[PDB]
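Everything on this sheet refers to the single structure shown next.
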Amino acid sequence: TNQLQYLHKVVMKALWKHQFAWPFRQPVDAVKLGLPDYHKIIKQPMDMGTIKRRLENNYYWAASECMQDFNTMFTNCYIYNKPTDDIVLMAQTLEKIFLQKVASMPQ
Amino acid sequence: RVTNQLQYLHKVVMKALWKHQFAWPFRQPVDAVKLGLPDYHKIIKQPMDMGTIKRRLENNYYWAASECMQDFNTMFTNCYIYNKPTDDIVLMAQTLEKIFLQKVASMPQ
Ligand SMILES: Cn1cnc2c1c(=O)[nH]c(=O)n2C
Ligand SMILES: Cn1cnc2c1c(=O)[nH]c(=O)n2C
Ligand SMILES: Cn1cnc2c1c(=O)[nH]c(=O)n2C
């Protein structure tokens, strides 16, 4: 659909190449990153690589379901990490852009 | 006068969230003394709540939709950052934020 195309072509593109986006481009690998408690706390892992691939395979039926995936990703970061971690600031900056771009989604 | 987006945020988004059965912990600013959380303002530097947003929507404080959207987001993000992952209020915020998101997916302009 139209909104899904916008979420792919405008929203995701602007988030993907942002200088803070690299921690969010691929699933958290808790082994490599030394986070053995990650999957005990985050029961619904999400990342922009998963969302992008889903957008490119007609996984989503509605824009709502893609935006919910974006929100889960960010919320996972706020929930798991300490308030003072830089990745909290990185997620907030990206989430602001997502909300701005979403406010301009076609209807 | 009021833009279509702020009409929508007020008439659709704030209407749904204010009357919601999980809304009540978010209707007024966190009172750290009444709630007994003496670190709250040490961790949370920009407090947000639905009462403030509701008032800002009534008194045309916002210049753009994304500005009201940001306040909603800050309110929810404060909750996820400050509280423990297992606190019930986190899942109350998640339920309200999912509605917020669903509604803004049909915002005009
Ligand atoms: C999404 N992501 C990617 N890398 C990380 C995270 C995270 O949430 N916490 C965290 O500590 N690290 C290293
Ligand atoms: C403190 N407390 C505990 N439960 C509640 C409240 C309240 O203030 N409003 C309210 O609606 N509910 C259910
Ligand atoms: C927004 N709000 C309202 N009441 C609370 C909170 C909170 O963030 N944590 C928290 O623990 N409590 C009790």
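Chain B is numbered as in Swiss-Prot; shown residues: 74-182, in order.
According to its header, the structure was obtained by X-ray crystallography, 2.3 Å.
Placed from the backbone N, Cα and C atoms, the Cβ positions cover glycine too.
Sequence annotations record features per position, and here Swiss-Prot assigns domain 'Bromo 1' to B:74-180.
For the mutagenesis result B:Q78 to A, the note given in Swiss-Prot is Loss of homodimerization. Long-range Cβ proximity for B:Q78 (mutagenesis position), meaning a same-chain Cβ under 8 A and a gap of 6 or more residues, is found for B:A137, B:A138, B:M180, B:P181, B:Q182.
The protein binding site annotation in Swiss-Prot covers B:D112, B:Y155, B:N156, B:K157, B:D160, B:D161 and rests on experimental evidence. In the three-state DSSP assignment, the secondary structure recorded for B:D160 (protein binding site) is coil. For B:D160 (protein binding site), no same-chain residue lying six or more positions away in sequence has a CB closer than 8 A to its CB.
Annotation for B:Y153 (mutagenesis position): same-chain Cβ neighbours under 8 Å, separated by at least 6 residues, are B:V163, B:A166. In three-state terms derived from DSSP, B:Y153 (mutagenesis position) belongs to a helical segment. Experimental mutagenesis is annotated in Swiss-Prot for B:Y153 to K, with the remark: Loss of homodimerization.
When Cβ atoms from all protein chains are considered, those within 10 Å of B:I154 (mutagenesis position) total 20, not counting its own. Mutagenesis annotation in Swiss-Prot: B:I154 to A, described as Partial loss of homodimerization; when associated with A-182. Abolished binding to histone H4 acetylated at 'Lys-12' (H4K12ac); the structure shown retains the original residue.
Among the mutagenesis results in Swiss-Prot, B:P158 to D has the note: Abolished binding to histone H4 acetylated at 'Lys-12' (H4K12ac). The residue drawn here is the original one. Around B:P158 (mutagenesis position), no same-chain residue at least 6 positions away in sequence has a Cβ under 8 Å from its Cβ.
One entry in Swiss-Prot concerns the mutagenesis experiment B:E170 to A. Its note says: Loss of homodimerization. The Cβ of B:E170 (mutagenesis position) has 22 neighbouring Cβ atoms from other residues within 10 Å, across all protein chains displayed.
The most densely surrounded of the binding-site residues B:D112, B:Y155, B:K157, B:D161, judged by C-beta neighbours within 10 angstroms, is B:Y155. Rounded to a whole value, the Cα-Cα separation of B:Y155 (protein binding site) and B:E170 (mutagenesis position) is 16 Å. Sequence-distant contacts (6 or more apart, same chain, Cβ under 8 Å) of B:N156 (protein binding site) comprise B:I162, B:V163. Using a Cβ-Cβ cut-off of under 8 Å to chain A, the recorded positions B:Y155, B:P158, B:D161 reduce to B:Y155, B:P158. With a cut-off of under 6 Å between the Cβ and any atom of ligand 3, the recorded positions B:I154, B:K157, B:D161 reduce to an empty set. Binding residues for protein (B:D112, B:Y155, B:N156, B:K157, B:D160, B:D161) extend across at most 19 Å, taking the greatest CA-CA distance.
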